[PDB]
Amino acid sequence: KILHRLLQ
Amino acid sequence: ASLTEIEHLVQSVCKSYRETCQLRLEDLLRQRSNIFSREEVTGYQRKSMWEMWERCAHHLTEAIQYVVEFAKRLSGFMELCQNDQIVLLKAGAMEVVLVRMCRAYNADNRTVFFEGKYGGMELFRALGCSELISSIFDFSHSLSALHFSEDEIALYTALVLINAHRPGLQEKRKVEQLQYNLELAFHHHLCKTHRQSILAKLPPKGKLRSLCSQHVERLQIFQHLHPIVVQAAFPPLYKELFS
Ligand SMILES: CCS(=O)(=O)c1ccc(CC(=O)Nc2nc(-c3ccccc3)c(C(=O)c3ccccc3CC(C)C)s2)cc1
């Protein structure tokens, strides 16, 4: 969830 | 590789770390006289277990966010697949923070930097996890006895993160390749700087594993006691990595 957002 | 490509990797990793180190070493060192008073320590011990767990969760998340940004800047990390990036960060993010934390640890009085001032381990007594606290303190004490430079920390943390043994890796060989390059970079820098004596003295990987395990265990003990606190007041990222 949050990790995906931080990496994009 | 070749001798020139490795040195290029050395500087690029060191650069990637500098840009994401959270707090400059000088800043931490300048603050070493700033120690919590007896009254402030008692104040910390008077706080509720849950408020204190909430505060540690928030600071842990802050630190981790810099490790995420470090990985994004780390060479070859973004060239791995979305699945592997996430796997590597779920297992290694906390371990990297654990290593970085030795920068904020003062071996002379056995205190850590926390919320603007330095305090010893008694500061954290409200958490009700003394064994974990001692372990963390012992770990930082053992790292400080190595007298790490920033460049050394940069290169060692790259390696902690880029670990090809992590379960769930789809492109394992691709991660093995990057690992080996960073290994060469680290070991080359140690050779060049006459600091290879530290290879033997770095903690086993099972020591970091143990600390992170302890963290998750103590968190699950706490979450069982206060489910709604974790649900309502804990950072989402922290919950994502740890519960
Ligand atoms: C890390 C990059 S840095 O620039 O060196 C930096 C930047 C900013 C700070 C300030 C800071 O956040 N200090 C904290 N200290 C501790 C702590 C706590 C118990 C013992 C020892 C240090 C924090 C923690 O919450 C923590 C850290 C590691 C593992 C586990 C925990 C919480 C557990 C007990 C639930 S946060 C420190 C260091």
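Sequence positions for chain B are given in Swiss-Prot numbering; the residues included correspond to 265-507, in order.
According to its header, the structure was obtained by X-ray crystallography, 2.7 Å.
Note that Cβ sites are derived from N, Cα and C of the backbone, with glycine treated the same way.
Listed in Swiss-Prot as a mutagenesis experiment, B:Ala327 to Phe is described as follows: Completely abolishes transcriptional activity. Within 10 Å of the C-beta of B:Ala327 (mutagenesis position) we count 19 further C-beta atoms, all protein chains included.
Looking at Swiss-Prot, you'll find the mutagenesis B:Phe378 to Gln noted as follows: Completely abolishes transcriptional activity. In the three-state DSSP classification, B:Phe378 (mutagenesis position) falls within a strand.
B:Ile397 (mutagenesis position): 19 other CB atoms within 10 A of its CB, across all protein chains. A helical conformation is recorded for B:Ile397 (mutagenesis position) in the three-state DSSP classification. Among the sequence features in Swiss-Prot, the mutagenesis site B:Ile397 to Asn is noted as follows: Nearly abolishes transcriptional activity.
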Other CB atoms within 10 A, centred on B:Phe378 (mutagenesis position):
16
